[PDB]
Amino acid sequence: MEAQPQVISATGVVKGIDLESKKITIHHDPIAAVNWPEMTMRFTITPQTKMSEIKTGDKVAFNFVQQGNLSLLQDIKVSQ
Ligand SMILES: [Ag+]
């Protein structure tokens, strides 16, 4: 609804992943929607994040929302 954050799409390379602590670090390409340059950033897996098999070193396509100080993944998959 109205106050909820918008869904941001991006692409990048997985630098590391820890399913136990719900952490994925992604070196992503620029994101115009939030005025971010190419960056490495901490993303957060939630129980709702729609995942496929992801491993360190994979190129990925993903969507997230910014909710306070966390970047919450909505979905992630390997990409070309
Ligand atoms: Ag970022």
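All positions are counted from 1 along the displayed chain.
Per the header: X-ray crystallography, 1.0 Å.
Using N, Cα and C of the backbone, Cβ positions are placed for all residues, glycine too.
Feature annotations, courtesy of Swiss-Prot:
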type	residues	note
MUTAGEN	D18 to N (Swiss-Prot position 48)	No change in copper resistance
MUTAGEN	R42 to A (Swiss-Prot position 72)	Wild-type Cu(+) binding, 50% decrease in Cu transfer from CopA; when associated with 45-A--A-57
MUTAGEN	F43 to Y (Swiss-Prot position 73)	No change in copper resistance
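Where Swiss-Prot records a feature, it is marked here on the structure.
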{"residue": "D18", "record": "mutagenesis position", "contacts (Cβ under 8 Å, 6+ apart)": "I24"}
{"residue": "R42", "record": "mutagenesis position", "contacts (Cβ under 8 Å, 6+ apart)": "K23, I24, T25, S71"}
{"residue": "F43", "record": "mutagenesis position", "contacts (Cβ under 8 Å, 6+ apart)": "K23, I24, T25, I26, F62, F64, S71, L72, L73"}
